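Following: one structure in structure tokens, then a few remarks.
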Amino acid sequence: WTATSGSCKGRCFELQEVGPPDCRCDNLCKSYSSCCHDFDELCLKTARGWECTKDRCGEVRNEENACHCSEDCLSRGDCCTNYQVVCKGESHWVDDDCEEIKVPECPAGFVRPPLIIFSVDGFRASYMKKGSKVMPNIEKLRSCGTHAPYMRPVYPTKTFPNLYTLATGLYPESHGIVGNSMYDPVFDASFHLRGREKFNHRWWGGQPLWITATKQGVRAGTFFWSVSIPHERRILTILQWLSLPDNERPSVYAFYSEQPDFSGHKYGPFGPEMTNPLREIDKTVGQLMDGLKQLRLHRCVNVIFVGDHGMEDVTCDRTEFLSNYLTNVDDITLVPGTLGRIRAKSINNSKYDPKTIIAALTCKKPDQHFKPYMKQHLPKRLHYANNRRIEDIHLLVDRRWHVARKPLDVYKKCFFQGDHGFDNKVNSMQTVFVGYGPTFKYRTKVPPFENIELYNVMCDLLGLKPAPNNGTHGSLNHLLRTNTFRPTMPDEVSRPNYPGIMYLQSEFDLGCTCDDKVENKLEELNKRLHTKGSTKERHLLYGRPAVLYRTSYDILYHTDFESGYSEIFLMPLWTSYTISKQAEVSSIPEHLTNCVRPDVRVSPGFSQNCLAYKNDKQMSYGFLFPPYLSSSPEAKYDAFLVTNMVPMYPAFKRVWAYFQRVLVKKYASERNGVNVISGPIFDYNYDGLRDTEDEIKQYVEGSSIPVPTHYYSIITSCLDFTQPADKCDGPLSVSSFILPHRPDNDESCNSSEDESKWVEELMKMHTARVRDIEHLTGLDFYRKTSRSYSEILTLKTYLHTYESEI
Ligand SMILES: *[C@@H]1O[C@H](CO)[C@@H](O[C@@H]2O[C@H](CO)[C@@H](O[C@@H]3O[C@H](CO[C@H]4O[C@H](CO)[C@@H](O)[C@H](O[C@H]5O[C@H](CO)[C@@H](O)[C@H](O)[C@@H]5O[C@H]5O[C@H](CO)[C@@H](O)[C@H](O)[C@@H]5O)[C@@H]4O)[C@@H](O)[C@H](O[C@H]4O[C@H](CO)[C@@H](O)[C@H](O)[C@@H]4O[C@H]4O[C@H](CO)[C@@H](O)[C@H](O)[C@@H]4O)[C@@H]3O)[C@H](O)[C@H]2NC(C)=O)[C@H](O)[C@H]1NC(C)=O
Ligand SMILES: CCCc1nnnn1-c1cc(C(=O)NCc2cnc(C)cn2)cc(-c2ccc(C)cc2F)c1
Ligand SMILES: [Ca+2]
Ligand SMILES: [Ca+2]
Ligand SMILES: [Cl-]
Ligand code: NA
Ligand SMILES: [Zn+2]
């Protein structure tokens, strides 16, 4: 209950929320049906519109007008944004030549340049080029400031997950806003777009920028505007707040536009009706920039123009219905649309079984437009699993499509022509970033980056210490003229051992055999050199990875490859090798088909054994350094060492063998040599972080050999592909993947066909950042290069998406 019978006089859009429930005049009051009776009257004035006209110039203040053209309006901070232009012969900001802002040019009493966030809903990245004719203010921001060709949203590419990711630097799985709708089984509560539960704070985890600011003594404008508050009034309020006294004035502000998303849903991303919302957004930027110029703040504030996600062409007739696949349709709850999430309709039903639901949805129709996953089998790049609000069963929906439960759900809920929510690597989902101001660079294009990175930068812009988040702090230093964050490399926690030959063959009882007893100071001094690391400069190009946790491991050197071998998990944590453009693929000789060789540098007690693989009828094994790529017949023997062996399902060996036999050589040919680092990943609790030994849920039968949940590879070459990978003088180029180590190839519907038809496609789906592999392994890569560390951080955050040109 609010006894809403006080007044908003002199309190319009007050920055602090009041008790006793006086009645409120802040930004949230409308949402809480708690505004004072006179809120609309005093705070939402509209009389005379939003622009000065020639005849209003020098008028007598009339407090009824929405904005003012009177002589005293500058001191009051409440002129119409075009005042100086119409009344004082000034030019519009957009008409001025742009001039580098080398230092902040701020009025006295400004302790730091303010940050103004101009956020636009559904602003697809290609609008920057495609609508450029109708968006002159935005186009000047972009060409004069710093801009990316696009910015990558988080999954799902919905509004609340993305706005809150922008606010926190966290993946939705960590901040808790994992969709536009959610059920939290612990709370036993539901969250929806329409309604009041969404206002309960218990949904909103992490620490958003306004809270980070406030806790550190930096005041923030409100990050909420009621839908009904017109855009002109939002801008005038921000401009009013900027005229507050030094002790009261916020340092960070947010504007938000519901457009172009709103029209995009109705007309599609490029409907002819879309021109007008883009014009109107541009005009709103113009009003802000004219207003800032009037306050002499246009060379003082940093402005960020930023979208939450893009927009795709989606119509009613492109809907897949679960009723065409499932017989038990009424025993499930589907969260529907551009993603699907399935759970049991009732928990008092023990006849509900996720595995049969998955099986009924798997590759059932030739052109099927969604793919079911258990959430832990989703591509690791999505970081979409570690939250009780994400249902175990998930549907990734093809771009341009919807999934729904039953047809009645679609015609008794074509209206819409656009939607978003799809995989965050989809081109149509990409959004925008432009930074303009004294702290951003001048006329600079930066590479595309992920929106999880912005929180750190916004904290940098405000001199704040960021809360713990998923950005990689320093990876966006190249956006900034000053205020950069000088990251330092993490310290190695475990140093390796360098074992020499310490064991005789007969000490090993591994049930392994090799036809290798086929026999010289030429070739014997040579092999000794290789075992001591003579070729290591060739196969370990960027230094050994650092181990960032406490463990026991050995460096093992070989002619063709180097490895960091874990005595704890009984296999390498990483294996490193370089394949030049000129390298030759050979086959595994017949007599060596089943060969596994004891490693006389490593104890029987810290080795795998062959018997375990014989006994385990499900599990086979593969090698990290591929025998196919051995440099000579004698070097090939190194590849069959038990210390190069890893557990692999036969279904997965089809994927791996094709990667190692065909694709590595193809990349070496295309990129002029590649360095490859490969290894296992263990993430049984699907938190995106390296498992400790006590977290492993599966072992090779009858052994302590842990089964990986994934296999990674990091493939590095020279960005200037005229230089070979092993002799690169400049920036690097990387692509990586994290493949799920699965006992079936159910994920790939074409898997009965030859590997040339489906494997590369699977690998593309499971593309990853080096940074994702760093979290999953506790390793730190690229420690010894000739590059600056900020540049390496940017490289570690790169994702090769395989989408065509935006
Ligand atoms: C992306 O970046 C983020 C941010 O850095 C990374 O997430 C962090 O990861 C840490 C390691 O997993 C994690 O640390 C744990 O936190 C526990 C205390 O957490 C509370 O306090 C913090 C700080 O204020 C707060 O942010 C947390 O918020 C979470 O939970 C609330 C309420 O549920 C939500 O509102 C919020 O959205 C958030 O949820 C998310 O995280 C939780 C896990 O915390 C998930 O369950 C959710 O799904 C969701 O993703 C909390 O309010 C602390 O208790 C933990 O300590 C245990 O383990 C340590 C090991 O060092 C041990 O020393 C302790 O003794 C303790 O063990 C005991 O508890 C065990 C489990 O109950 C039990 O088994 C034992 O027997 C013991 O009793 C731990 O320190 C940190 O909370 C999150 N932070 C955030 C914001 O999510 C994330 O990893 C990054 N992602 C990637 C891919 O890199
Ligand atoms: C709908 C109005 C949305 C809205 N209006 N003005 N700002 N604003 C907004 C909200 C958010 C958010 O995440 N808010 C949480 C929330 C949202 N809704 C409820 C009910 C409870 N809590 C984030 C932003 C944001 C944009 C860009 C960047 C770089 C950083 C940001 F932080 C903006
Ligand atoms: Ca077996
Ligand atoms: Ca884990
Ligand atoms: Cl959703
Ligand atoms: Na298949
Ligand atoms: Zn939308």
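Chain A uses Swiss-Prot numbers throughout; the residues present, in order, are 51-463, 468-573, 576-591, 617-887.
Each Cβ is built from the backbone N, Cα and C atoms, and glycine gets one as well.
Annotation comment: Swiss-Prot describes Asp171, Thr209, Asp358, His359 as Zn(2+) 1 binding site. Taken from Swiss-Prot, the feature 1-tetradecanoyl-sn-glycerol 3-phosphate binding site applies to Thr209, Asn230, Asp311, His474, supported by similarity to another entry. Look at Swiss-Prot and you will find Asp311, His315, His474 tagged as Zn(2+) 2 binding site, backed by experimental evidence. Positions annotated as domain 'SMB 2' by Swiss-Prot: 98-142. Per Swiss-Prot, mutagenesis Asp171 to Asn is noted as: Abolishes lysophospholipase D activity. One mutagenesis experiment catalogued in Swiss-Prot, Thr209 to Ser, is accompanied by this note: 15% of wild-type lysophospholipase D activity. Mutagenesis annotation in Swiss-Prot: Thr209 to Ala, described as Abolishes lysophospholipase D activity; the structure shown retains the original residue. Swiss-Prot documents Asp311 to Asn as a published mutagenesis change and attaches the note Abolishes lysophospholipase D activity. The annotation that Swiss-Prot gives for the mutagenesis experiment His315 to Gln reads: 20% of wild-type lysophospholipase D activity. Looking at Swiss-Prot, the entry for mutagenesis of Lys430 to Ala says: Impaired secretion. No effect on lysophospholipase activity.
Under DSSP, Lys430 (mutagenesis position) is assigned to a helix (H, G or I) in the three-state scheme. Of the chain residues outside the 1-tetradecanoyl-sn-glycerol 3-phosphate site list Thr209, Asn230, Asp311, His474, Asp171, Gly172, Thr207, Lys208, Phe210, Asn212, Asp358, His359, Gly475 have their Cβ within 8 Å of the site's Cβ mean position. Ranking the recorded positions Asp171, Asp311, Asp358 by how many Cβ atoms sit within 10 Å of each one's Cβ puts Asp358 at the top. You'll find the Cα of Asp311 (mutagenesis position) roughly 9 Å from the Cα of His359 (Zn(2+) 1 binding site). Other Cβ atoms within 10 Å of the Cβ of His315 (mutagenesis position) number 18 in total over all chains. Close to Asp171 (mutagenesis position), meaning Cα to Cα within 10 A, are the following recorded positions out of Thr209, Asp358, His359, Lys430: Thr209, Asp358, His359.
Summary for the binding-site residues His359, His474: the Cβ-based neighbour count within 10 Å is maximal at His359. Considering only the residues assigned to 1-tetradecanoyl-sn-glycerol 3-phosphate binding, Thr209, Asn230, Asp311, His474, the longest pairwise Cα distance works out to 14 Å. Taking the recorded positions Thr209, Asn230 in turn, the residue surrounded by the fewest other Cβ atoms inside 10 Å of its Cβ turns out to be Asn230.
Distance noted between the C-alpha atoms of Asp358 (Zn(2+) 1 binding site) and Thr209 (mutagenesis position) is 6 Å.
Residues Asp171, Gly172, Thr209, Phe312, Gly314, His359, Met361, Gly472, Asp473 surround the recorded Zn(2+) 2 site, their Cβ atoms falling within 8 Å of the Cβ centroid of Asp311, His315, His474, which are themselves excluded. Annotated pair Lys430 (mutagenesis position) and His315 (mutagenesis position), C-alpha to C-alpha distance, rounded: 29 Å.
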